[PDB]
Structures are given as structure tokens and as C-alpha cells.
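Read the structure below first, then the notes.
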Amino acid sequence: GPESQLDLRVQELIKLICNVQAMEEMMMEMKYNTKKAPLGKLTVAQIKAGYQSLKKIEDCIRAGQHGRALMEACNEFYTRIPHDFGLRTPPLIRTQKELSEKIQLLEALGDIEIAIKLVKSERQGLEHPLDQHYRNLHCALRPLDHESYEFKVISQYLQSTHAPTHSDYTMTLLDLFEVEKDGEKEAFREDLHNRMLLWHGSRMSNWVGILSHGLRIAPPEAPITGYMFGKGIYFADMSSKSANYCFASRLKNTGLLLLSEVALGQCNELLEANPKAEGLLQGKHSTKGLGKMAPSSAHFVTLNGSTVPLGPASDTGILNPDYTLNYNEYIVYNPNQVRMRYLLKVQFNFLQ
Ligand SMILES: Cc1cnc2c(C(N)=O)cnn2c1
């Protein structure tokens with residue numbers, strides 16, 4: 001392992017997603033106790049044990065019992081997923097958006113198990129450390145030139161589809177990558193129509209697992225009430241909406257944005273959220289959450305056979321009589337409907 005073989009720009013990206021150091025920092029930011037059970041000793045069974053105990057928590061909330069029923073359930077959860085609340089007594093998990101908070105945590109943790117496994121497999125042979133990680137990812141990362149028409153589309157995709165309601169930060173595209181996870185091309189539903197290039201943002205610790213294992217669905221033991229539109233793979237057409245799931249801070253103001261070709265097909269359109277949306281798909285190939293703002297049909301350029309909704313995100317006239325989501329929510333429930341294509345290294349410009 002002498003001189004690295006990878007592109008210098010790829011080397012920068014490899015070190016970034018493969019930093020076990022910040023992985024602890026973000027888990028500690030989520031209040032996870034790295035001391036009581038370090039990330040290095042994280043079994044998938046522990047996470048499947050965590051999911052089950054979250055389901056026992058939804059079983060309490062649905063039954064409405066807030067006594068010991070919930071107090072025992074939450075503690076049992078915390079024992080498998082050690083937390084750190086210090087002074088205050090640990091909190092009771094009571095809401096759909098508190099449930100989603102922990103399913104977010106268990107996902108990020110599972111994507112870290114994948115990660116540390118890949119960094120621990122580096123032995124010490126004839127390859128440079130960074131090159132060994134890349135090979136283990138079994139996914140290709142071609143860096144694109146800033147003057148590429150691909151780059152021209154992405155920057156105009158990035159900023160022109162930045163929602164006006166996420167004004168507390170501007171976004172700036174530091175580099176752009178061509179993604180091809182091995183086998184993904186070989187199974188993408190080429191048949192399905194409505195082929196679109198959709199956003200997915202995720203925390204920094206998750207990208208090794210995402211570039212290696214794709215974007216899986218939720219395990220069966222997960223609480224069903226936790227997922228907004230059901231156990232699927234969520235996307236958005238607005239760059240800022242997916243960039244919010246990057247969870248960049250004013251101090252760690254860099255992130256990664258996953259533009260992937262999503263085979264949506266015929267959409268089931270919904271206004272109010274509903275987790276049991278997978279049961280009511282009935283031949284439709286995806287669920288679409290209907291918002292007020294979205295890129296207008298008059299700016300839909302095509303890139304490698306996929307529709308890229310540019311232009312300013314005009315209004316859509318959507319309004320629910322009975323909550324109306326502001327922005328559109330796409331959900332595909334099988335990975336064959338998703339092929340990753342472009343990854344974006346994005347710097348966040350927060351405003352005070
Ligand atoms: C319910 C839900 C979950 N995740 C996302 C993302 C993302 N992960 O980038 C975008 N919209 N969205 C919506």
C-alpha cells in the first residue's frame with residue numbers, strides 16, 4: 001500500500017464518509033451512549049432488539065397506557081439501546097414524531113455497523129487504506145467536472161429547487177460524483193415509467209452503508225406507526241427538503257446529497273399522511289404525498305433518460321379541506337425502483 005490509486009477528489013470523499021471519529025460525535029449528538037456500548041460492539045441483533053422494543057412502545061401508545069406499561073417499555077428499549085440523558089430522568093416515547101426520532105437513530109446505527117465492518121476489513125496488504133475501503137464499497141464513484149452538462153443541471157437543480165421556507169441556510173455544491181453501486185443497474189425496473197431524478201439526504205454516518213447496501217426498507221419488527229408513509233424509501237423533489245435530513249450544524253456545515261433515478265410509475269396521491277399507505281397501493285408502484293409547492297412541469301429537462309424537475313418550484317394549487325403538506329413526498333417500497341446515480345458534496349451556508 002504505497003501511493004493511492006484513487007482520484008484525489010475521491011480520496012477526500014472516502015476519508016469523509018469513513019471517519020469513525022465523527023460517527024461517535026453524531027451518535028453522541030443524538031444522545032446515544034457510546035461509553036455504555038461503543039459503536040465497535042454493535043450487533044445487528046441489538047438493533048433488531050431495539051426495533052422490537054420500539055414496537056412494544058407503539059403498542060403502549062396505541063393502547064393509551066402511560067403508566068408503567070410505557071415506563072417499563074421505554075426502559076426496556078433504553079437497555080438495548082443505551083442512552084445518555086445525564087441529570088434528567090430519561091424521557092417517555094409518546095408520539096409518532098418521537099417514534100420516528102428513534103427509528104432515525106436505529107437506522108443510523110445500523111448504517112454504522114456496516115461502516116465499521118468495512119473499515120475493520122482493511123487488513124494491511126498491498127493496497128492503500130483509502131483504496132481498500134473503496135473496493136469494499138462495491139460501488140463506483142466517478143468524479144464529474146464542474147463544467148459538465150451534468151454539473152450544469154445539478155447546480156441548477158440544487159439551488160432552483162431550494163424551498164423558500166428553508167431560508168435559514170444557502171447551499172453550495174463543492175463537488176459532484178457519478179454513482180454506480182454494483183448490481184443496481186442490473187435490477188433497476190427499466191419497465192416502470194415516470195422515471196425521475198429524486199433527492200435523498202441522510203446523516204454523514206450513513207453514507208458507507210448507503211453506497212454499499214443501497215437504501216433498504218425498514219425491517220419487519222419496526223413500529224409501523226413510526227414511518228410517515230409506511231416502510232419505504234423516501235424521496236423529495238426539492239433539494240432543501242432532503243438536505244434537511246443531512247442534519248448539518250453551524251460547525252459541521254458539510255453534507256452529502258443523493259440524487260438517484262427513482263422508478264415511480266403510477267402514483268397513489270395523498271394529502272394527509274398515512275403510514276398504512278403500502279396496503280392501499282393496489283397495483284400502483286408508489287405513494288405520492290401532495291404538497292402546495294413543486295417544480296412546474298415547464299422546466300422538466302431529461303438527463304440519461306430520467307426527468308429532472310428544474311425551474312422555480314411554483315405553486316401547485318393543492319389544498320386539503322379536512323393539513324396540507326407544503327412539499328411533495330415520494331415513496332417507493334422496493335429497492336428495484338431506485339438506482340443511485342449522482343452524489344453531491346454540499347456545503348451549507350447558514351444565516352444568523
Ligand atoms: C418521511 C421522510 C423521510 N426521509 C425523507 C427524505 C430524505 N431522507 O432525504 C426526504 N423527505 N423525507 C421524508
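FYI, residue positions are counted from 1 along the chain as it appears here.
Each Cβ is built from the backbone N, Cα and C atoms, and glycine gets one as well.
Positions annotated as domain 'PARP alpha-helical' by Swiss-Prot: 3-120. Mutagenesis annotation in Swiss-Prot: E58 to A or R (Swiss-Prot position 286), described as Increased DNA-induced ADP-ribosyltransferase activity; the structure shown retains the original residue. Mutagenesis annotation in Swiss-Prot: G110 to A (Swiss-Prot position 338), described as Does not affect DNA-induced ADP-ribosyltransferase activity; the structure shown retains the original residue. What Swiss-Prot notes for the published mutagenesis of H166 to A (Swiss-Prot position 394) is this: Strongly reduced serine ADP-ribosylation, caused by abolished interaction with HPF1. Among the mutagenesis results in Swiss-Prot, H200 to A (Swiss-Prot position 428) has the note: Abolished trapping at DNA damage sites upon binding to PARP inhibitors (PARPi). The residue drawn here is the original one. Under the heading NAD(+) binding site, Swiss-Prot lists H200, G201, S202, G209, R216, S242, citing experimental evidence as support. Under its mutagenesis annotations, Swiss-Prot gives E329 to A (Swiss-Prot position 558) the following note: Abolished poly [ADP-ribose] polymerase activity without affecting localization to DNA damage sites. The active site, for poly [ADP-ribose] polymerase activity annotation in Swiss-Prot covers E329, and the record cites a curator's inference as its basis.
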Other CB atoms within 10 A, centred on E58 (mutagenesis position):
18
Could you round the CA separation between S242 (NAD(+) binding site) and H200 (mutagenesis position) to a whole angstrom and send it over?
5
Helix, strand and coil counts within the domain 'PARP alpha-helical' (3-120) (DSSP)
81 helix, 2 strand, 35 coil
Helix, strand or coil at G209 (NAD(+) binding site) [DSSP, three-state]
helix
By Cα geometry, the one of the mutagenesis positions (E58, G110, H166, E329) nearest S202 (NAD(+) binding site) is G110
State, in Å as a whole number, the widest CA to CA span among the NAD(+)-binding residues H200, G201, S202, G209, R216, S242 given in the record.
18
Check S242 (NAD(+) binding site) against DSSP and tell me helix, strand or coil, would you?
helix
Select, from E58, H166, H200, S242, each of the recorded positions with a Cβ positioned under 6 A from at least one atom of ligand 1; if none does, say none.
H200, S242
Would you mind reading off the Cα separation of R216 (NAD(+) binding site) from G110 (mutagenesis position), to the nearest angstrom?
11
If you measure from the Cα of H200 (mutagenesis position), which of the recorded positions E58, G110, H166, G209 is the nearest?
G209
Would you identify which of the recorded positions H166, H200, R216 has the most other C-beta atoms lying within 10 angstroms of its C-beta?
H200
Restricting to the same chain and to sequence separations of six or more, state which residues have a Cβ under 8 Å from that of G201 (NAD(+) binding site).
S242, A243, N244, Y245, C246, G255, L256, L257, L258
CA-CA, which of the recorded positions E58, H166, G209, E329 lies nearest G110 (mutagenesis position)?
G209
Nearest to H166 (mutagenesis position) by Cα, among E58, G209, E329 (recorded positions)?
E329
Would you mind checking how many other C-beta atoms are within 10 angstroms of the C-beta on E329 (mutagenesis position)?
19
